[PDB]
Amino acid sequence: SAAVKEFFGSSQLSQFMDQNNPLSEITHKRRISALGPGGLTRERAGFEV
Amino acid sequence: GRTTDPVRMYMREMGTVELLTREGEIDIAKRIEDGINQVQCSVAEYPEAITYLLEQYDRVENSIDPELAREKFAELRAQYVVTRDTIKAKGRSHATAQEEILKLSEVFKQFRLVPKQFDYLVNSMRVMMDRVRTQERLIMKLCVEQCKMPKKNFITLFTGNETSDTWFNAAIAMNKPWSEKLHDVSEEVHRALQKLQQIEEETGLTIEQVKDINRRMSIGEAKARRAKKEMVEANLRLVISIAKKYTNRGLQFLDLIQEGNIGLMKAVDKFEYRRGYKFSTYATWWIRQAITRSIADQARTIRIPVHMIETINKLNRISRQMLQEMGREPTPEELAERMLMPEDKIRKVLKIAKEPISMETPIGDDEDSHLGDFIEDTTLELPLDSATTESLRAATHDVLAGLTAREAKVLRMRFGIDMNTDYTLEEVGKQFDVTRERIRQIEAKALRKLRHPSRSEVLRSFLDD
Amino acid sequence: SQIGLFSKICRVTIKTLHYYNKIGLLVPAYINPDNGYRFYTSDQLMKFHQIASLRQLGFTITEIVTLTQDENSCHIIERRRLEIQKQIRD
Amino acid sequence: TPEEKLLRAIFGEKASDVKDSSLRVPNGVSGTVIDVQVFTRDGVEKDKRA
DNA sequence: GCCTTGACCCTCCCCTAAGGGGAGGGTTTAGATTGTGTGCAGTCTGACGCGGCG
DNA sequence: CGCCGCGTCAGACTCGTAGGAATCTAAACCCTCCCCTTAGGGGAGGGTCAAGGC
Ligand code: 118
C-alpha cells in the first residue's frame, strides 16, 4: 500500500489537473514528457534532443 | 589500500580469526576460570591490611541450610588462625607458610564466578599498593633537582637491599665528585622514605615480598584478560549475523554491530561451561538485548520512554490483525474495545509516533524553494504596538503631574511606574510612618480625582483594547 | 521469598506491604544492599496473621502498633468497647 | 505593564480568559456566500447548523 | 483636613487515614544458529592542475 | 622530460501554484517518586470598613 500510494500521490509524472477549459484537459491528458524517473534532466539535456 | 569504506575495512580485519570447536571453547573457558582463581590464591597470605573475610561472612549476616551456611566457613578460618601463627618464623617467606597457604589455595579453588565482592578485596590493596609506588616517586622528584647520578646502580640496590640507608655508602665507593654534591636536602629523602617506613610499620612487611608476589598476582589478572580477549575475538561473526535483522530502523549497520559487541563482551563474562550448553545458546540473549536497548534509546529526534515504545508496538500489532480480518482500518473505538484501555488513552497514544520533517524539503515543481523559507518568526512585536506603548507612557507621565508631588510619589510606588519593582502598603508607609489605613485613604483620593471628566478623556483614548 | 510470592501467600497487595514497611509495622527479614529487594520468611506470615486479627476489630494503625510492641495496655480495648456501644446507638 | 495596570485601576475594566481566532474575509475580496459545510468528529456533539 | 484604633475579609498553600494508580528507571533470559544487500546507481561538457608511469 | 588519467570547479534574472511528507515486533519482575481520594482546619500575608482624636 505504501509503494502504490507514494507513486500515485508524490511522483513527478502525477500532476494536478489543468481545468480552465475543455481543451485544457484534453491537452493535459495527451501530453508526452521526457523528464521523470528514468529520463533526462533539464540541465543536462543538449541541443540535439 | 584502494578502499575507504569502513564496513569493508572492518569485515576484512575481522576475518583473520578461526572459528572454535566445542572443545576449544571449553578449554578456553577453563583457563579463564583458573587464572581468576590464581589471583584469589595470590591474595591469600597478604597482611591484615587487606579487607580479608574475617567477618565478611558476618558482614552479610538456591536456599542452603543455615547450619550449612554457618559451618563450612569455620573450616577455612579454623585452619587459618593456626596457620598464620608462623608469620614470624624465619622472616616473611617461610616455606611452611607457602605450603599451608597454598593449601588454603587448595581450599580456595572450590569457588567460581561471583559479583564484585571478590573485586572489592583486591581493591583492598589497590588503594594501598600504588600508594607505595607513588611515594617512592616523591623521593625521586626530590633528588634529580639537586644532583645527577646513574640510576641503574642506585635503583638496582634499592630493589635489592631495603635494610637501611647503608646502600648510600655504595655511592661514594667509585670516588667521583657526584657522591655528596648533594647538600642539606638528604633529610627530605629521609622524610619521604621514613613516612613510607611507617607505612611499612602499618603493613609490617617489607616491599620486596609484597611486590614479589604481586608480580605473580599480575600474571593471573593478565592471563584471564588475554583468554577473555581471544574468546571475544572468535565470535564476531555471530554478532554480524544477528545484527543484520535490525536494519532500516533508525541506526546504521556499523552502529548495530558496535552495539552488539558490547553485549557479547558480557556474555563472555557470564558464561559457565559446566552446565553443558554451547556458547551460542547463551550469548544470543545478551547480543539481542544490547541491540534492542540501543534502538529504543537512540534513533529518534524526540526520545520516547521504553514503556511508551512497548505500548506503541502493541497497538501496531493489534491494528495489523484487525486490518487483515476486517478489510478496513479500525476506528479507535474498535481498538479500544479489544486493547481494553480507556478510549482517551488510545487517542493520546496516536499522536506521539511522528518524526520531525526536514526544513530542506522541496515544496514545488522546482528544487530551489524549500519548506523552511515560509516559516515566520512569531515572537516579534509590531511597530504600531511599540508606538502605542510609548505614547501611553507619555500620556500617563503628563496626567501624573497635575496632582501633588507627595500624592503622586505614592502612586509611583504603588503601581511600580518608573521604578525597579512594585511595593506594598506597609513597606511604603515605612518611609512615611503613616498608618496601614491612611495610604488606602489617599489612594482612594487620587483614583477618585483622576477619573473626573476634566482629566480622563486623554487616557480613555487608549482603553479600547 | 520475594515480595511478589509473599503477596500471594498472604493474599494482600504490594502497596500494602510497602506502606507497612514505611510505617514500621512489618519489617522484612533481609533487604538487598544494592538492588533494594525485600525478602520475607514464615514468621513474617505468623505476624501478618496477628496484624489482620487485630485489624478485624476496628483498631487503627497506631493502636495496633502500640498493642503489638508495647505492654498489654488493656485499657485501650474496653475504651473501644464504648466507641462501638455508642456508635450502634447512633 | 505598570501603566496599563494603572489604567485598569482607574477605569476598572478587566480582560477575560479567551481570545478571538475567528475566520474573516481577506481584504479586497467582496462576494456572496453560496455554500457551507460542517465536518465533526465521531464522539462530538453535533450542532444546530450541522 | 491628618492620623490612629478595632473589627472584619479574601486568597493561597499545606494537612488530615490507608492506601491506589501511574510514570520512568533498573536487571536477567542456558537446545543451536558464526561474512551486507538494495529485485542499488551507473546518466553532461569544457577547462585546468598535478601525479605516476614510461 | 612528456603524455595521459583522474579529480575538482562552473553553468541569467524577477514573478505564479501546489496537499502533505509514506515498510520496519520482547517479556517478567522489582524500585522510587508524585499526585489522588472526605469535608473541612489552620495560618500567612495582604487588604478593607467605620468610628473617633487633633
Ligand atoms: C522476535 C524475535 C526474537 C524475539 Sb527474543 C524472546 C521474546 C519473548 C520471549 C522469549 C524470547 C529477544 C531476546 C532478547 C532481546 C530481545 C528479544 C529470542 C532470543 C534468543 C533466541 C530467539 C529469540 C522476539 C521477537
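To match Swiss-Prot, the residue numbers of chain B are left as they are there, and the shown ones run 92-152, 210-613.
Method of determination (from the header): electron microscopy, 2.5 Å.
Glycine is treated like the rest: Cβ placed from N, Cα and C.
Every protein chain considered, the tally of other Cβ atoms within 10 Å of the Cβ of B:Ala553 (mutagenesis position) stands at 8. Under mutagenesis, Swiss-Prot gives B:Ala553 to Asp with this note: Disrupts the interaction with Escherichia phage lambda antitermination protein Q.
For B:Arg596 (mutagenesis position), the Cβ neighbour count at a 10 Å cut-off comes to 10, with all displayed protein chains included. DSSP classifies B:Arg596 (mutagenesis position) as helix under the three-state reduction. One entry in Swiss-Prot concerns the mutagenesis experiment B:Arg596 to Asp or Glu. Its note says: 2-fold reduction in activation of class II Crp-dependent promoters.
A Cα-Cα distance of 17 Å separates B:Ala553 (mutagenesis position) from B:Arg596 (mutagenesis position).
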